[PDB]
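*Asks:* Quick one: this structure, given as structure tokens, is what I'll be asking you about.
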Amino acid sequence: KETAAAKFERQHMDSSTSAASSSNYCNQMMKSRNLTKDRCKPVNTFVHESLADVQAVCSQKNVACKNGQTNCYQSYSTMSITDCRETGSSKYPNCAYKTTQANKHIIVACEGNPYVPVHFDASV
Ligand SMILES: [Pt+2]
Ligand SMILES: [Pt+2]
């Protein structure tokens, strides 16, 4: 078991480093966070900000989610993130990823009581 919140933190949070450590960051991180378990998760974003900072996005700018739900929120400040994108030659189980660092606003969907991030919707 794992809550939706816990799962967001496993899939999307990496406060430990300020930036995308290396060209190899996604290869290691996607595997270690169990995102390469039953398939190669095609794309995935890691956020290098404190949990509190990311949690607080749930009270920031309310915007439409990509699926049309209304519970998405855009960060008023840009945040340090790393985008992981599966390569063209990547073949499960040896999942291969391109690691791209950026500073962008994040959009998360929040749910629950407490109202916390449960999905990563977009970066802009
Ligand atoms: Pt902006
Ligand atoms: Pt999701």
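Residue numbering for chain A follows Swiss-Prot, covering 27-150 in order.
According to its header, the structure was obtained by X-ray crystallography, 2.0 Å.
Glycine is treated like the rest: Cβ placed from N, Cα and C.
Copying in the features that Swiss-Prot gives for the protein in this structure:
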type	residues	note
ACT_SITE	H38	active site, proton acceptor
ACT_SITE	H145	active site, proton donor
BINDING	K33, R36, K67, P68, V69, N70, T71, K92, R111	substrate binding site
MUTAGEN	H38 to A	Loss of activity
MUTAGEN	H145 to A	Loss of activity
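Buried or exposed, and what's around them? Tell me for each listed feature.
*Replies:* In sequence order, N70, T71, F72, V73, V80, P143, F146 constitute the residues six or more apart from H38 (mutagenesis position) in its chain with CB-CB distances below 8 Å.
For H145 (mutagenesis position), the number of other Cβ atoms no farther than 10 Å from its own Cβ, over all displayed protein chains, is 20. Classification of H145 (mutagenesis position) by DSSP places it within a strand.
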*Asks:* Listing them in sequence order, which of the binding-site residues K33, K67, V69, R111 have their Cα within 10 Å of that of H145 (mutagenesis position)?
*Replies:* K33
*Asks:* Report the member of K33, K67, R111 (the binding-site residues) whose C-beta atom has the most other C-beta atoms within 10 angstroms.
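*Replies:* Going through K33, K67, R111 one by one, the largest Cβ count within 10 Å is at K67.
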*Asks:* Would you identify the secondary structure of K67 (substrate binding site) according to DSSP, in three states?
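*Replies:* Once the DSSP labels are grouped into three classes, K67 (substrate binding site) ends up as coil.
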